[PDB]
Amino acid sequence: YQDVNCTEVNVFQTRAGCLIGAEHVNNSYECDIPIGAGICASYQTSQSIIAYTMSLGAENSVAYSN
Amino acid sequence: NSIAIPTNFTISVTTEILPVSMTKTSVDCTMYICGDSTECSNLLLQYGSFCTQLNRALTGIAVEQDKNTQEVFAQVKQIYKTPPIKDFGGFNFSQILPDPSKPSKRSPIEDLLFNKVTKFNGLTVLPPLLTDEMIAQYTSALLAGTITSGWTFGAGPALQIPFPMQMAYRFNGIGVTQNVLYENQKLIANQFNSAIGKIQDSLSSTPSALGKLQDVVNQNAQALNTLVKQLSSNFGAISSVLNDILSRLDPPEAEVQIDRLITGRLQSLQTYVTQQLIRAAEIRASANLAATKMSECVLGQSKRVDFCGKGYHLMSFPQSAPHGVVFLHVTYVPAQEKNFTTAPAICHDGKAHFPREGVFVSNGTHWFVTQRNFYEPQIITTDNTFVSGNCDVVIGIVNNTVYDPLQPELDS
Amino acid sequence: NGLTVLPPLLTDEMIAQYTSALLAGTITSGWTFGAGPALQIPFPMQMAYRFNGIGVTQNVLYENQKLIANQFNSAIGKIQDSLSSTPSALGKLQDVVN
Amino acid sequence: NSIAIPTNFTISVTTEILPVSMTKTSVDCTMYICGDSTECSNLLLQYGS
Amino acid sequence: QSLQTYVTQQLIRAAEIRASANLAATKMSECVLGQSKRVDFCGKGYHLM
Ligand SMILES: *[C@@H]1O[C@H](CO)[C@@H](O)[C@H](O)[C@H]1NC(C)=O
Ligand SMILES: *[C@@H]1O[C@H](CO)[C@@H](O)[C@H](O)[C@H]1NC(C)=O
Ligand SMILES: *[C@@H]1O[C@H](CO)[C@@H](O)[C@H](O)[C@H]1NC(C)=O
Ligand SMILES: *[C@@H]1O[C@H](CO)[C@@H](O)[C@H](O)[C@H]1NC(C)=O
Ligand SMILES: *[C@@H]1O[C@H](CO)[C@@H](O)[C@H](O)[C@H]1NC(C)=O
Ligand SMILES: *[C@@H]1O[C@H](CO)[C@@H](O)[C@H](O)[C@H]1NC(C)=O
Ligand SMILES: *[C@@H]1O[C@H](CO)[C@@H](O)[C@H](O)[C@H]1NC(C)=O
């Protein structure tokens, strides 16, 4: 539901509104279904719909020197 | 027979801004045209399916904007991080790299840009998919990669390389030998740093530098305002609000008046959406131009003249501004020049002698061969002159002597 | 019926002076006049750079200067003839106007 | 194992033609819709902006 | 209705004319002001001036 503060309608709240039926995983993977405002959702294993925080690619660092 | 070869250069840094996208909006037909009404909705029902392709077009525009930002910024696979000890030969990027001590991780020029640039009838604004800190992570990745790696992170794995050697190659790519860098490191460093500082001050003081972002926002708002201004006009009817028409009349003619309002508001919605379609087309053109600039300009040294700044091209750095990108192109410009006398060949033993790379200049009484973008003269030997023919057919040949490094050694 | 026609800001003399500047620059300077200060150069040396830029070496130009000059000139003349005779030369513009 | 190399050249000069700007017109709204009239302006003030 | 169709058609025409104007600007900067290497951008054959 878009933009409702969701006191008036599992339940999760975010900048885009509140979505019902999705467990907020603290992890982060490649985006599957764009939800909005940096959060997006997928269907992953029991097998459930989850809504997590997008990733930007695996971190890296190059051993620069002179 | 007169050639003018520059004897001194100057680095330059110039700003080019391109808008990427716009606001993702949406408008509900029934709530705008007949909000909280029953007779109005019944009358609107018999207009076929006009107000579903409106939402179709608007959703197309919104998802398109998300695609625009994605392809403009998300061209790096991993996320690189700049080294912990910054010793870049003398160059000072402290004004473009994100400062950790900042409250929000955005480098000072990005902060300057963010500061510089500044309803409820179903009108809804969906929020963008990417968020500004994610955009900051992308541009920091691009900057760290192009500072430690070079162009090699956009053609495979990212390979490290010092920074003075990277600029040695970036000169050697525009026909200037690299010894000019390795001997004017200090001068070039100072010109680089002072140029970036001037960029900060110039765009900070002058507030109309980035107008071609602000304009976008402005005009969008105007459209929306005009839209709501159409809910207070009576389009040739009795009044401008449904409740008064219903209360003060009967259905046999309330139907007619409501029909008039429906036609007027439907026409206003149609004009709004077609205008948005044309505007989105032009903004997509500029988004594709930004993507090409980021590919051929930020990830490589380009030769397409005046694509990447007036001058020969060296480097570029991206920064993000609200709904747009700003590039800082680092270019090279020759400054001080000098007259000389030029000659296309040198008949030495009867054979001509053309130069492999470099023109044949002279001051009053001595002939030298020098490269074509920096006065650096060497003596003429058989290591930079190749022979072809006999000295007849050229029009302009000039006698001289051409040294030979092997003669004195064989004369031991 | 309220159908005005504004006049263009630049006038055909102004754009004629622009294109004369571009021509005189590329004839006396080369490409060095679009990347900073304008630097003079003969014309055969400029043609030698143009030739050297596409793989062919320069001695071909400095030894076929005469022949290349004749080919250049005759080609320009036939351009004058071909776009002078044919009626459909300027079609790309005229459609716009129509 | 056979290669064919040229031994002579020829210079061409091809013309190429591009539009740049169209005609700058402008049309008044009320004068076109209907001008030199009163009922026009009175009735059209309520159509919108 | 007549005015609205006229102006929308004009907007689309102006858009494609702007596309051609940008193409001409790129050709004049990259080809008149510089030697080009990207084929068949500046006439069939290798490009000189
Ligand atoms: C409403 O939304 C805001 C988020 O901005 C939140 O602080 C607040 O807890 C929500 N509920 C109420 C009753 O305001
Ligand atoms: C080249 O230009 C700089 C100023 O931009 C000057 O300080 C430097 O001395 C010049 N080089 C020579 C040999 O004069
Ligand atoms: C780099 O530039 C900044 C100017 O913003 C200066 O304050 C800082 O001292 C410089 N740091 C180094 C290592 O040169
Ligand atoms: C070039 O330098 C001067 C001109 O200032 C000239 O007299 C001289 O003959 C030329 N050659 C050398 C080695 O100085
Ligand atoms: C340049 O022009 C002058 C006068 O026309 C002529 O005498 C001279 O031979 C020319 N210089 C060369 C190298 O051909
Ligand atoms: C060049 O050398 C030959 C023989 O030494 C001579 O005939 C010719 O006149 C010379 N040309 C000049 C300009 O000295
Ligand atoms: C090359 O082509 C031209 C065309 O007329 C011709 O005149 C010339 O004799 C040919 N041979 C050489 C060696 O250039």
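Residue numbering for chain C follows Swiss-Prot, covering 856-953 in order.
Keep in mind that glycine also has a Cβ here, set from the backbone N, Cα and C atoms.
As recorded in Swiss-Prot, the features of this protein are as follows:
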{"type": "VARIANT", "residues": "C:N856 to K", "note": "In strain: Omicron/BA.1"}
{"type": "VARIANT", "residues": "C:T859 to N", "note": "In strain: Lambda/C.37"}
{"type": "VARIANT", "residues": "C:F888 to L", "note": "In strain: Eta/B.1.525"}
{"type": "VARIANT", "residues": "C:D950 to N", "note": "In strain: Delta/B.1.617.2, Mu/B.1.621"}
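Annotated features, which come from Swiss-Prot, shown on the structure.
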| residue | record | Cβ contacts under 8 Å, 6 or more apart |
| --- | --- | --- |
| C:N856 | variant position | none |
| C:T859 | variant position | none |
| C:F888 | variant position | C:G880, C:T881, C:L894 |
| C:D950 | variant position | none |
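According to DSSP, C:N856 (variant position) sits in a coil region rather than a helix or strand. Among the variant positions C:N856, C:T859, C:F888, the ones whose Cβ sits under 8 Å from a Cβ of chain D are, in sequence order, C:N856, C:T859. C:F888 (variant position) carries neither a helix nor a strand DSSP state and counts as coil.
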